[PDB]
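Below: the structure, in structure tokens.
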Amino acid sequence: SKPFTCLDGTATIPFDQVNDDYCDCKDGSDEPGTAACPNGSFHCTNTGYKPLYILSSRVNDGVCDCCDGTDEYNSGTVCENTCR
Amino acid sequence: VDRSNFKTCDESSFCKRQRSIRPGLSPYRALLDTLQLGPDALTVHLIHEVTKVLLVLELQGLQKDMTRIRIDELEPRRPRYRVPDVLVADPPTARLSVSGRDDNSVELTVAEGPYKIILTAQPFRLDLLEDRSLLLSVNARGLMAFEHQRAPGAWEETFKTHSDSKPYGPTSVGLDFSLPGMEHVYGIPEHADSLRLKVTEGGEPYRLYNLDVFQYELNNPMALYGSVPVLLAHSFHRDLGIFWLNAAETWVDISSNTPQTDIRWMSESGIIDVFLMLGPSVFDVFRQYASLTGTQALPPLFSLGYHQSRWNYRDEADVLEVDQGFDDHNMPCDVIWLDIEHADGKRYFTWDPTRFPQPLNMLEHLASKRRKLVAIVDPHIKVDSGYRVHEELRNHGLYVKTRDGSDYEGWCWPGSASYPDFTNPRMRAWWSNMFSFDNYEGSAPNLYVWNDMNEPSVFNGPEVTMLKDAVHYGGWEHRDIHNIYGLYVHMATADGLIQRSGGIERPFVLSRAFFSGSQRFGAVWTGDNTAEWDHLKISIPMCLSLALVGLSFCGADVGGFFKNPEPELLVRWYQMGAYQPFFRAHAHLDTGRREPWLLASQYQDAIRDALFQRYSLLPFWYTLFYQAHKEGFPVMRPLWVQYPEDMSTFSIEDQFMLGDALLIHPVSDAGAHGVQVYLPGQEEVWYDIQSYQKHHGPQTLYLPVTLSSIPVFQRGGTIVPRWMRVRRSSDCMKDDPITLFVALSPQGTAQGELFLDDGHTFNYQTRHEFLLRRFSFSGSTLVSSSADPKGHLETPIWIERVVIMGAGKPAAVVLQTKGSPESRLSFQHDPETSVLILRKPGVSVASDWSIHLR
Ligand SMILES: [N-]=[N+]=Nc1ccc(NCCCCCCN[C@H]2C[C@](O)(CO)[C@@H](O)[C@H](O)[C@H]2O)c([N+](=O)[O-])c1
Ligand SMILES: [Ca+2]
Ligand SMILES: [Ca+2]
């Protein structure tokens, strides 16, 4: 099983350092699902409305940023789906 | 400012009388036959040789190396005022004994030494000694003056159009103190003046009388909104402090004379009650004073973030647009503020029915962003028979009264208004209960309070405040209590925010007027500054002078209150405000809107960067505030506090320190190309926290700057904790991992602390639910241990990164945690900067651990 690179070409890391809650890529590409990278983005799939991107700092911050609520998965804030 | 509104010393009849007494042989002498050594104190009678008025001197040696001097009349016609509620406790005494004597001298020893007090009988004099070293003298210039209560403008007196019936006649008290070897003094806020106090010999004394001064000017000794009667003397050899416990109008004279500084306090009424705090170090003085008046109240974490305010946000929609603007422009903010226009025609505890019809929904919208709100509540109550607050206070007789017995009525924002008597504890209890969620309708747990105009400001009153002859609880005159009226407001408000929570939630209250002991109740700010470069500059000496006297939670309006700052000025004010304790932008009603995203992107980006630097240092800011809360040590510090023997730091006020780890010299000149940074300390190093460049002290370094520069340096030997994941507010960040910044000393060592709790309750003291971590570096090992084992906390916070400045490349890095196998960590090293970064230690902050560089 192969390792992961980075969309900017700044290095390559083992596959266990993708979404491990530490920032290893200068462009933040290794942490799409966490709040670890300052310049990352989290993708809200948002079925039933427009898909949206939010800042990585708004993942598990306790605030509901996606209408589907998937940005809050381990924060103590439960977001109801509101894409209607 | 219009100076004719405010008395000079000559226009204050008691100031004129006192100041006319010039240095010479005192007519007071001590009757040594009357000497008595009691359980707590020494009492001896004093007599004026010409008038034969009899005074009583109560002399006390105190635990923690302090002396208290109290002088009152022997048989007074009526009682004199003694300041209540400011001392946190009855100060523990130390036994006095007579260790020397002659026909004109009694020498007293405090406990078993080395402190001694010589009481000279004729003329009356006091000398305080450590062993055979003279620390300080009392009445050495012979300036003791004590106007006894004569049998009922020395009496009735007029100023401008205002009349003082003055029923008790001249009653002022004054006393002088001599500081051998001291050439610098600091303290006695609030004045828009330099940190090092100036000699008053050829001009006005410093005035201490809480007053509302419209468009106040710089570098003058006029009294401002708060008064803390504490003066600090510093030399290469010792530190001392004088605490003149008096609540009436007080003037302070300062003269220099081998080097010596003399200090003379002159007060309108009450007794003489002064505390001499003998050090010897400045941190000993901090401790001595803290034991008397208390320590800085631990702020809830959110109040150490960024506050966005102005006079005024228009309606609920405006407030929510401001909230959304921060998030749309990726800028952190914790609190949005609501000035006087949010209420119904300046009737406090109300909401405008059109512009704020659903306050709970507004607060609920802010809670979902995990942000707070502050609403202003002033202590003047509109005289309005439809206003429920006014009807209750009038029906229960809780108002300040006039001599005829009717409730005092003055003028303020709602027009004609009455003033609750906050010196009456029944009134304070009423006020506190008013903040319960049932009484303050529309309030919610994320609504906090701002007390303004609590000098009190009275537009038609003398010097814009209350008449000297208004009457308060117990029959005391307003002239007796003036300077603690605001403190009572701040205290009652703060206790109300605690009570409405059932005693669980910590308060946040900002207050404009203040006194000794105000540090116990929240924050203060320097009132109505102006959008000008010199007002930006003066924020440092003003907050520094408040720091030295216990008020660590200080700030100035970012941007200036009056007028419109130019974009370069606003950026510099943000960078300055981001490194000062209370961090709030505020603005006058007629100024242009200056929310930070309304500027061009270059100014926006520099402002965003300053906000990010602030939010990342919150763990550091929070720890300094915990140390201020436990020890009495100031958060913002003059350089001479950290380098007491470097005489070139004694006057510096374009630079300051945060604890002992960060030295700050913000840019405060338009178009500056550089700054001159004095880095102190023999064999001390400093790290440019932007370039990681190391610099060797002592030196003056020319640092080039751009618009984005905030000149900040970390001291070698310190460890600073940061949250590198900046989010939209502090509530969002308070479970996030910490990064540790280790600046290595020249000996390869460093240390620092970290405090943690839930961020807002009193559980840290009632349940010991907190963490105090000590991080230490030496040899080649970083160790985390507990600095207080009583503290336990359930927290997800972990150590995600360690940044070490001044280190070589290791061959391996090894982590050891109790409960875990020995782990290997990867790292990066820049040979150009000698910066070492340890990747993802992954360890809980509650755990003990060590990292070794091989
Ligand atoms: N009665 N009425 N008649 C009037 C009407 C207007 C007047 N001039 C206003 C003076 C401007 C500066 C005021 C102090 N600003 C306070 C309050 C506040 O401005 C809002 O609470 C805060 O923003 C600020 O922070 C505080 O310092 C006067 N008047 O005699 O000054 C009487
Ligand atoms: Ca990673
Ligand atoms: Ca979120």
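Using the numbering of Swiss-Prot, the residues shown for chain B are 33-184, 224-328, 348-944, in order.
Determination method: X-ray crystallography, 2.5 Å.
Cβ atoms are placed via backbone N, Cα and C, with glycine included.
The active site, nucleophile annotation in Swiss-Prot covers B:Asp542. Note: B:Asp542 (mutagenesis position) has non-local neighbours B:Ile466, B:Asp468, B:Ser601, B:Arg602, i.e. same-chain residues 6+ apart with C-beta under 8 A of its own C-beta.
A C-beta separation below 8 Å, combined with a sequence spacing of at least six in one chain, links B:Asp618 (mutagenesis position) to B:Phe285, B:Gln286, B:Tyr287, B:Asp647, B:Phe651, B:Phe652, B:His678. Residues or ranges marked as active site, proton donor by Swiss-Prot on the basis of experimental evidence: B:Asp618.
According to DSSP, B:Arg602 (substrate binding site) sits in a coil region rather than a helix or strand. Under the heading substrate binding site, Swiss-Prot lists B:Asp283, B:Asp429, B:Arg602, B:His676, citing a large-scale study or a structure entry as support.
Quoted from Swiss-Prot, the note on mutagenesis experiment B:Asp542 to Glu or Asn is: Loss of enzyme activity.
Swiss-Prot documents B:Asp618 to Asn as a published mutagenesis change and attaches the note Loss of enzyme activity. Under the DSSP three-state reduction, B:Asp618 (mutagenesis position) is assigned to coil, being neither helix nor strand.
Under mutagenesis, Swiss-Prot gives B:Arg818 to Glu with this note: Disrupts interaction with PRKCSH. Nearly abolishes enzyme activity. Non-local contacts of B:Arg818 (mutagenesis position) by the CB criterion (under 8 A, 6+ apart in sequence, same chain) comprise B:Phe416, B:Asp417, B:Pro422, B:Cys423, B:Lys459, B:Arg460, B:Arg461.
The Cβ neighbour count for B:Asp283 (substrate binding site), using a 10 Å radius over every protein chain in view, is 24.
Candidate recorded positions B:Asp429, B:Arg602, B:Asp618, B:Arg818 yield B:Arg818 as lying near chain A, with Cβ-Cβ distance under 8 angstroms. Taking every pair among B:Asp283, B:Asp429, B:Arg602, B:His676, the residues recorded as binding substrate, the greatest CA to CA distance is 17 Å. Selection of the recorded positions B:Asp283, B:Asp429, B:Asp542, B:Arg602, B:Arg818 by a Cβ distance under 6 Å from ligand 2 yields an empty set. The Cβ of B:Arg602 (substrate binding site) has 26 other Cβ atoms within 10 Å, all protein chains considered. For B:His676 (substrate binding site), the same-chain residues 6+ apart in sequence whose C-beta sits under 8 angstroms from its C-beta are B:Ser399, B:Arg400, B:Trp401, B:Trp427, B:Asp647, B:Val648, B:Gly649, B:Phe651. Using a 10 Å radius centred on the Cβ of B:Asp429 (substrate binding site) and all shown protein chains, the other Cβ atoms total 19. The model of this deposited entry stops at B:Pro184 and resumes at B:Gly224, leaving 39 residues out; those two Cα positions are 15 Å apart. Between B:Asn328 and B:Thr348, the deposited coordinates omit 19 residues, leaving a Cα-to-Cα distance of 8 Å across the break.
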